[PDB]
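Asks: What follows is a single structure, and I will ask about it in a moment.
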Amino acid sequence: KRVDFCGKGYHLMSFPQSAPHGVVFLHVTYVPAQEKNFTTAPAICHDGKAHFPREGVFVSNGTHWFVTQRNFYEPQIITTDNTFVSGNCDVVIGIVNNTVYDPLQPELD
Amino acid sequence: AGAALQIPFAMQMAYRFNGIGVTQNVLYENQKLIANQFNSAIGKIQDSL
Ligand SMILES: *[C@@H]1O[C@H](CO)[C@@H](O[C@@H]2O[C@H](CO)[C@@H](O)[C@H](O)[C@H]2NC(C)=O)[C@H](O)[C@H]1NC(C)=O
Ligand SMILES: *[C@@H]1O[C@H](CO)[C@@H](O[C@@H]2O[C@H](CO)[C@@H](O)[C@H](O)[C@H]2NC(C)=O)[C@H](O)[C@H]1NC(C)=O
Ligand SMILES: *[C@@H]1O[C@H](CO)[C@@H](O[C@@H]2O[C@H](CO)[C@@H](O)[C@H](O)[C@H]2NC(C)=O)[C@H](O)[C@H]1NC(C)=O
């Protein structure tokens, strides 16, 4: 887990090999690429309740709001499953209003 | 690791708190206090040195 100990970037595993009077290591590393940059926000408050992401980050391509992990990009719609509520949006800086979907009401009708 | 990627500072500190166990709500509810404490500490280290 300690960075830049063996490899360059995120380490996965290594193989040892012999040598005349030494040893040789073959590290395997994982490196991201093909970047994009979007508009973000710290937390989303709906109906006076400020939902925060469990693990990940909010992003937006311009017209919709999604939650994605940090080291890879895949969009998931926002529901009350992957977000948790704490307080109200009156002191956090950068809150953006929106709507949050829930499954219980559609599945209860 | 690779190419540098921009990230606002508030979310970087939120991630760094989330790393050590404390949830990320603490930073977003106590931003001004933390900023003032950090400024005071970095001011006093100057005089101490
Ligand atoms: C991230 O978005 C910016 C848009 O501002 C893209 O281009 C940048 O443009 C500004 C303004 O001229 C420059 O100062 C930056 O150096 C540019 N970024 C570069 C060259 O990496 C930028 O391409 C986007 N990042 C991507 C597509 O990876
Ligand atoms: C941002 O992404 C969303 C999610 O895909 C887009 O919303 C829909 O995108 C699909 C294509 O996957 C279209 O078929 C729908 O018509 C879109 N719906 C709406 C209401 O636009 C959205 O278009 C994307 N926005 C931008 C600027 O790329
Ligand atoms: C997000 O939208 C809500 C719904 O309108 C806003 O809440 C009210 O917005 C009106 C018009 O901006 C204000 O006159 C009211 O004072 C707002 N009420 C409350 C309780 O805030 C809310 O302000 C919007 N959020 C942002 C950041 O603009």
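For chain A, we keep the numbers from Swiss-Prot: what you see runs 1038-1146, in order.
Header entry for method reads electron microscopy, 3.4 Å.
Backbone N, Cα and C define each Cβ position, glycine as well.
Swiss-Prot gives this note for the natural variant A:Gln1071 to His: In strain: Kappa/B.1.617.1. According to Swiss-Prot, the naturally occurring change A:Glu1092 to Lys is described as follows: In strain: Theta/P.3. As a natural variant entry, A:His1101 to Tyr appears in Swiss-Prot alongside the note: In strain: Theta/P.3. Among the sequence features in Swiss-Prot, the natural variant A:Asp1118 to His is noted as follows: In strain: Alpha/B.1.1.7.
For the listed features, I'd like the structural context: burial, neighbours, distances.
Replies: Cβ neighbour count for A:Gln1071 (variant position) (all protein chains, 10 Å cutoff from its Cβ): 5.
Within the same chain, residues at least 6 positions away in sequence whose Cβ sits under 8 Å from that of A:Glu1092 (variant position) are A:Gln1106, A:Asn1119. A:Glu1092 (variant position) falls outside any helix or strand according to DSSP and counts as coil.
Taking the Cβ of A:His1101 (variant position) as reference, no residue of its chain lies under 8 Å away while being at least six apart in sequence.
On its own chain, A:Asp1118 (variant position) has A:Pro1140 as residues at least 6 apart in sequence with a Cβ closer than 8 Å to its own Cβ.
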